[PDB]
Amino acid sequence: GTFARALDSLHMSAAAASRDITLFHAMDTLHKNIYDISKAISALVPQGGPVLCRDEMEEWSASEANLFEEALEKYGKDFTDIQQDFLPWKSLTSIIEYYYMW
Amino acid sequence: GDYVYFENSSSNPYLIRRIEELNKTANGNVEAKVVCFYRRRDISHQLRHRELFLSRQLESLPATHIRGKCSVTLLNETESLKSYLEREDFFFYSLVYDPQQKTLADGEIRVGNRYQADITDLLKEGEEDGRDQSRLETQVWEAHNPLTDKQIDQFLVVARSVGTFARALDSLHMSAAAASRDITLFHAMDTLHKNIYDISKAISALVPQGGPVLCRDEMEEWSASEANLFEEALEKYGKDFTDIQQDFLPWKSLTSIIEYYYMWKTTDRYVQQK
Amino acid sequence: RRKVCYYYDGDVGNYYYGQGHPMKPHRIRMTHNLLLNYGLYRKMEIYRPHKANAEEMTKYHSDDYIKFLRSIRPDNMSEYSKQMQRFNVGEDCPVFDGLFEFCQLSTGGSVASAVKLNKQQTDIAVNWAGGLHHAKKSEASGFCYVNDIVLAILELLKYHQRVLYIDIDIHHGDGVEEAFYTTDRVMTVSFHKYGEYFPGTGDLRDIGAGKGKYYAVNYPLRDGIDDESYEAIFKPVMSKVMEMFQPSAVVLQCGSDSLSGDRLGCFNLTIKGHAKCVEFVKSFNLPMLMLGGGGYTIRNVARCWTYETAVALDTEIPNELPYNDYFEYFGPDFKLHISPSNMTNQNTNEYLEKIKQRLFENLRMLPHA
Amino acid sequence: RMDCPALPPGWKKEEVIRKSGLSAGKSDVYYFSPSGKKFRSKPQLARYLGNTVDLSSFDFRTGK
Ligand SMILES: O=P(O)(O)O[C@H]1[C@H](OP(=O)(O)O)[C@@H](OP(=O)(O)O)[C@H](OP(=O)(O)O)[C@@H](OP(=O)(O)O)[C@H]1OP(=O)(O)O
Ligand SMILES: [K+]
Ligand SMILES: [K+]
Ligand SMILES: [Zn+2]
């Protein structure tokens, strides 16, 4: 995950890669591959290329993050209006997930 | 274009020249313009007896000076001459000689007990060579593995990722490149072989107890101030690496300074060229 | 497809001959590293050679020449100077820290591989560290201290009646020649510059002696030889050699100072041409032992032996050099191949055919049916 | 001052980087006899040693 996001801040990328979404994805990758370590590791590097899992926290753009801090400070915790007027291209439930992480 | 034998005024062998132009003046006197062929001595042994060099020296002398006509052949044509057709008249050239500058186209084998080797006799069909192979070699990579190129490739990516994550635990692109250097890869190919090409077992090796492993070559490993010392010692003692250690980096082993040197020569901030 | 064994000790790139000295062991490390990144390493059996001890180096050399080498250092350099002159260690063969370690690795690689060939558990075996062919029984010469080649060959004679030794290096392989000058079991063929060049030996008339007469083949050459000229005189001669000398194990010294733009060399060969020889030899499907040798424009030395390793694996590699620790060494181009220079080939067809014929006569003197 | 192993015992070589001017960054090579006499070129060193050493193949710059 850290090496993935190195291919397009060190401690930051590592922490980013250490978040739960990556772990959960790691526990599924195991189970999907029948708990075969050797098979599961291929899954993580499909064709020599690594995989990136980013939660809504990490995934949003600088300017989306910015929008959110304006919409909150202006509409409080009214997340349907926060979308309608500030982040209408995002799905409500992604804004919720972001909120809590933020 | 003919070649001629001129008077040698000292009594010595004739001077050889090529006729460039034959001229007769108004009073019927005949003079010749001639490019000089130099003798090997005069060019001031691999040189044969009849070597002559084509000079850039040009002279003009009367036709009475000519005592005989000759052939100055190519080297190939001289060597092809038969024993019977060998004559005083045959000469050769293979070199152009600048007379003004001096410019010219551009050890023994011994016999005896103290030179030759004693030849080792062929072993009988019953005799055995008696050579312990473990004292001679230790294998580092088997070429016939249960693994495929893809899996090895994949493992190499993983070995690289660990390495980057290792050096994240005490610059992103920098750490990744650092972890992508050959030392890490070589270590990745050994980790495979030591673990009998078991991917699952080999990956444990890379993360022994939940903790990753770091391989750093001398390039990456040296301190900022050691690196600094090196660039002072080089610029001051050139490539004299024993003195560079003695006086500048005496705590490092010579062979680590060598390994560093070569790695440093590819440095980016390093620009000796223009 | 032939099985290949590759011998390498990581330390070998790190030994250093001295400031201003052309022989640079680091070129083997450069090769090693390309091989890994070209994916070739993967495809062959990789061995670390244990250190060859004085025990097996004295199987050819003086008990007191090796003794001298084991002992000498840069410390006791002014104490030994007596013996230094008797053994040739100086002007162009320096003393240097680790020297004896260096010899042990070069010799270990060649010997281990010879065994490997005798034990019939490889077809080809490669040791780029080795090939140091100017060494003599009781003295160092031309950057060579121990003649790993002879020692290697001596082991092969234990299982092989006739051992052929081929030498591409621009310099005449006089060490391997002199060591086997009086035997008929080993034939030493060598193609090299001649005339105001080292080692001063190996002209047309250098045929051998005693039982070894008509068993030392030489091809003397002038400057600027093409791939085309070289190919056209190597294949004919070597096919006759095989025809006549009928060997059961080949040892090809793949000296890379016969390439174009070498620092010391003055031939005009490309990696392609140079390798065509290795490929031709390999084609005769005999147990084969590739060694290196000279080479002093190390960027190309690296290229060459990397390529020639591919040839032993008969796998293709791209001209695109793969990234590696020393990637930046390889010019603005970062390509594998080199092209020949405008340099003038002073080996006229007439001169090569004269020599060729003389050699064909020499080879005919051997027994056949 | 480094021992030069290819010269007789006690001989040393030193390389000095030029600090300024036209050839700033280039170096000069010097040799010292056992007593400390300084030499600045191959012909000067060869004249001093005479027939006690053969310097034909000696690379003054590298000391090899
Ligand atoms: O580091 P060394 O082993 O002493 O070799 C270097 C090196 O040559 P290689 O790169 O082939 O090893 C230099 O090359 P660059 O570092 O400039 O790429 C070269 O410089 P040139 O290629 O510009 O000649 C220089 O030669 P010189 O000392 O004549 O500048 C030469 O050092 P040596 O001549 O002592 O081998
Ligand atoms: K040769
Ligand atoms: K012979
Ligand atoms: Zn050579």
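We number chain C the way Swiss-Prot does; in order, the residues shown are 8-376.
Looking at the header, which is where the method is noted, we find electron microscopy, 19.4 Å.
Any Cβ shown, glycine's included, is placed from N, Cα and C.
So that you can see what the record holds, here are the features copied from Swiss-Prot:
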ACT_SITE  C:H141  active site
BINDING   C:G27, C:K31, C:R270  1D-myo-inositol 1,4,5,6-tetrakisphosphate binding site
BINDING   C:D176, C:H178, C:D264  Zn(2+) binding site
MUTAGEN   C:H141 to A  Abolishes histone deacetylase and decrotonylase activities
MUTAGEN   C:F287 to Y  Abolishes interaction with CHFR; when associated with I-297
MUTAGEN   C:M297 to I  Abolishes interaction with CHFR; when associated with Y-287
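Taking 8 Å as the upper bound (exclusive) on CB-CB distance to chain D, the recorded positions C:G27, C:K31, C:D264, C:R270, C:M297 give C:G27 in sequence order.
A Cβ distance below 6 Å to any atom of ligand 1 is met, among the recorded positions C:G27, C:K31, C:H141, C:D176, C:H178, C:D264, by C:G27, C:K31. There are 27 other Cβ atoms within 10 Å of the Cβ belonging to C:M297 (mutagenesis position).
Annotation for C:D264 (Zn(2+) binding site): spatial neighbours C:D176, C:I177, C:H178, C:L271, C:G272, C:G300, C:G301, C:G302, C:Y303, criterion Cβ-Cβ under 8 Å with sequence separation of six or more. The binding-site residues C:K31, C:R270 differ in how many other CB atoms lie within 10 Å of their CB, and the one with the most is C:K31. Counting every protein chain shown, the number of other Cβ atoms lying within 10 Å of the Cβ of C:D176 (Zn(2+) binding site) is 26. Rounded to a whole value, the Cα-Cα separation of C:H141 (mutagenesis position) and C:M297 (mutagenesis position) is 17 Å. The Cβ of C:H178 (Zn(2+) binding site) has 25 other Cβ atoms within 10 Å, all protein chains considered. A Cβ distance below 6 Å to any atom of ligand 4 is met, among the binding-site residues C:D176, C:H178, C:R270, by C:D176, C:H178. Contact annotation for binding-site residues (C:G27, C:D176, C:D264) versus ligand 2: C:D176, each with CB under 6 Å from a ligand atom. Residue density at C:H141 (mutagenesis position): 26 other Cβ atoms are found within 10 A of its Cβ, drawing on all protein chains shown.
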